[PDB]
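Read through the structure below, which is laid out as structure tokens, and then see the notes.
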Amino acid sequence: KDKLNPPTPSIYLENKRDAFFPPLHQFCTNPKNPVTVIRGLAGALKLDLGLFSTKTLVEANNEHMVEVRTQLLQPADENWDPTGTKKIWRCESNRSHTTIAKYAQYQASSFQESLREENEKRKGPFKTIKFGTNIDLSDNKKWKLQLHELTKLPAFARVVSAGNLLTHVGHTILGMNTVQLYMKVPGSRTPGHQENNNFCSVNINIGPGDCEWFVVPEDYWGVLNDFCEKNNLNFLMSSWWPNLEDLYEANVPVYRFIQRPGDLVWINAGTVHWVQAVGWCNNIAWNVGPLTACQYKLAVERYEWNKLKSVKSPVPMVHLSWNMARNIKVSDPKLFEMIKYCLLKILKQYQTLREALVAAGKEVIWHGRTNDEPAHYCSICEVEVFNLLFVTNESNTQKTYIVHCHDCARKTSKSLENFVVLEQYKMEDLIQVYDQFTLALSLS
Ligand SMILES: O=C([O-])CC(=O)C(=O)O
Ligand SMILES: [Mn+2]
Ligand SMILES: [Zn+2]
């Protein structure tokens, strides 16, 4: 079908007015648009992209860490097995570390070398390339001018804003509410994925070269999960590059487009995507969580799915849900009912566990909390642990407070005789927050 190759939802900005025009924000967060390409964004705002050039980055922090992926240079939109016999989903992508200064040297010599081949005149085997990915730009003292430039964006796309759920988590989540940088040569690939806990994402191409994007709507993700499983791949943990002919056969629509320097790509919640550099360029990216029923719903879904698959959730959705109820006036009835439902479930589970402990003669110790203290995860299984913390007698005395969930503590110590139970919130107080959480009136 032509319907299997749909057009790209696109918007063309000329000036600051187009960029701050409220219908732009509405268009991006509309569930019907899996992706929005905002063309000419940096030009419209007069953003100085030179602050993110490789020359500038070397001058700023030349010894900064870079994660290196070593890959094969594949043709166009395909992925072949090493021998060049057939197209397969598994990608080769070996990891190591380098510095900005050393990768910059490779990026430049790569370009010079291709200029020479181009002046040498006239199925693989395939060449090896290196991709510099996941560069951490969270430190405001090291990247002051870079981070300040991104505050020039319209509020809905900023790393920090009052309407961003990730701003309401209350603590740093590396690479989600902090910026990541990518340094590339032609063929550099980001393999197939959904964002952490299905949060929206923003990506800006610094240039000077182009990137090519491939996008599949959220509601087809189960089909791609099946494909991975049938090819001995973990959808969440493995590196895979979809065979477009497999997808077409399975009637999965694929959005395909070019991202030019200064173009901003908005990836909506749960949208599946993979990317390759066409030329030499850098990119920057981070996550955003719009206050919509759609975003909250997909975030909760992936949170629960990650438990089944034994994968850690970077976003602590229990911690976040209480913060929303404490600090955010919710005027959408669907969104309000979703949050209320979740809090009620947390509250009942917490009540059940607490009374089981008390009925069995186990002391609950009042421990309390520091404000802005991050959520806790189980030191063994990495599930989020809220309020009732399980700590060993020894870690307690030493004041190390190494957190365990109830299930892991039990599996170790049958009657919890090796543990103490710490409580961070009084029950009356959580009941109060829940009770005072009501639907606000908005006429919008
Ligand atoms: O390689 C990049 O530009 C980062 C990327 O694909 C993404 O935003 O998922
Ligand atoms: Mn992404
Ligand atoms: Zn555990």
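Residue numbering for chain A follows Swiss-Prot, covering 880-1001, 1023-1344 in order.
This deposition comes from X-ray crystallography, 2.0 Å.
Placement of Cβ uses the backbone N, Cα and C atoms for every residue, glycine included.
Positions annotated as domain 'JmjC' by Swiss-Prot: 1042-1205. Quoting Swiss-Prot on the mutagenesis of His1093 to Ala: Abolishes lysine demethylase activity. Per Swiss-Prot, Fe cation binding site is recorded for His1093, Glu1095, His1173, and the stated evidence type is experimental evidence. The annotation that Swiss-Prot gives for the mutagenesis experiment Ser1138 to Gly reads: No effect on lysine demethylase activity. For the mutagenesis of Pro1214 to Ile, Swiss-Prot gives this note: Significantly higher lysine demethylase activity. The structure shown keeps the original residue. Residues annotated as Zn(2+) binding site in Swiss-Prot, with experimental evidence given as evidence: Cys1278, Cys1281, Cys1305, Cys1308.
Structure with Swiss-Prot features highlighted.
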residue: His1093; record: mutagenesis position; DSSP (3 states): strand
residue: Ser1138; record: mutagenesis position; DSSP (3 states): coil
residue: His1173; record: Fe cation binding site; DSSP (3 states): strand
residue: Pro1214; record: mutagenesis position; DSSP (3 states): coil
residue: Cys1278; record: Zn(2+) binding site; DSSP (3 states): coil
residue: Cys1305; record: Zn(2+) binding site; DSSP (3 states): coil
**Study point:** Candidate nearest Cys1278 (Zn(2+) binding site) in space, where candidates are the recorded positions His1093, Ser1138, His1173, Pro1214 and distance is Cα-Cα
**Key:** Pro1214
Exercise for review: List the Cα distance (Å, whole number) between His1093 (mutagenesis position) and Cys1308 (Zn(2+) binding site).
Suggested key: 30
Review point. Taking the centroid of the Cβ atoms of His1093, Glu1095, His1173 as the Fe cation site, which other residues of that chain lie with their Cβ within 8 Å of it, listed in sequence order?
Key: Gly1092, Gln1094, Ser1101, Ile1167, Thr1171, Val1172, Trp1174
Check your understanding: Given the recorded positions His1093, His1173, and counting only Cβ atoms in the protein chains shown, which has the most within 10 Å of its Cβ?
Key -> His1173
Review point. Taking the Cα atoms as reference points, how far is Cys1305 (Zn(2+) binding site) from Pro1214 (mutagenesis position) in Å?
Key: 17
Check your understanding: How far is it from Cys1308 (Zn(2+) binding site) to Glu1095 (Fe cation binding site), counting Cα to Cα, in Å?
Key -> 28
**Study point:** Other same-chain residues whose Cβ falls within 8 Å of the Cβ centroid of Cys1278, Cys1281, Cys1305, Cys1308, the recorded Zn(2+) site, in sequence order
**Key:** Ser1279, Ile1280, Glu1282, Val1283, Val1285, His1304, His1306, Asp1307, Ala1309
Check your understanding: Using C-alpha atoms, which one of the recorded positions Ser1138, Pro1214, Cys1281 comes nearest to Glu1095 (Fe cation binding site)?
Key -> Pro1214
Exercise for review: Name the one residue among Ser1138, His1173, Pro1214 whose Cα is closest in three-dimensional space to that of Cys1281 (Zn(2+) binding site); these are the recorded positions.
Suggested key: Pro1214
Check your understanding: For the break between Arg1001 and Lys1023 (21 residues unmodelled), what's the Cα distance in Å?
Key -> 19
